[PDB]
Amino acid sequence: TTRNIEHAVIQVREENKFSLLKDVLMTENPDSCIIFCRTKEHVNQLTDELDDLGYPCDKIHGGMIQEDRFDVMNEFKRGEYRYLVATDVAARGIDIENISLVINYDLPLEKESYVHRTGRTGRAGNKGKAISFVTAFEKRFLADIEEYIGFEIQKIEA
C-alpha cells in the first residue's frame, strides 16, 4: 500500500531551533504531531519552554516509568493534546492510528531511526509530513539517512 509522506530538511543553528519549531507549528498547524529529541534532557527542556508559552503538550522519555509512558500515549491517542515531545522510546511499539507531522528536532544519528520515527505517519490514505532540523555539523548523518531511504530530501527555508 502507498505511503504518503512529504519529507523536508531545514538547515538551522542549534540555538535557533526553538524559534524555528514555533514557526513550523504555526505554519503547519497539525492536528497531531510528535517532536523527537535525542536525549531526555532535550525533551524536558523543550517541554518546559512549550509549557511556558501555553502550548498544550506532553512528553515521553526513558526516565519515566512504564505506566506513565503508557498513560501519556493514551491521552495523545484520545487527542487531549496536539504535540508530543519524545525520545525514540516513544516510537518503539508505537501503534497510534495516525500522526500527521513528525518533526526531528534533533536529527537521528542512526539511520534506521529516521524510518522508525515515521512509522505511524502517511499510512492508509493519510497525508503525512516529516520535517528534520539539521545543523552544519550533521551533514554526514543526513547523507547516511538519504542513502538508506533511497532518495535525497528536499531542503526548504522557514
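All residue numbers given for chain A refer to Swiss-Prot; the residues shown span 211-368 in order.
Looking at the header, which is where the method is noted, we find X-ray crystallography, 2.0 Å.
Even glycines carry a Cβ here, placed using N, Cα and C.
The following features are taken from Swiss-Prot:
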- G303 to A: Prevents a complete closure of the inter-domain cleft, affecting ATP binding, ATP hydrolysis and RNA unwinding (MUTAGEN)
Cβ packing number for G303 (mutagenesis position), 10 Å threshold: 8
In three-state DSSP terms, the structure that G303 (mutagenesis position) belongs to: coil
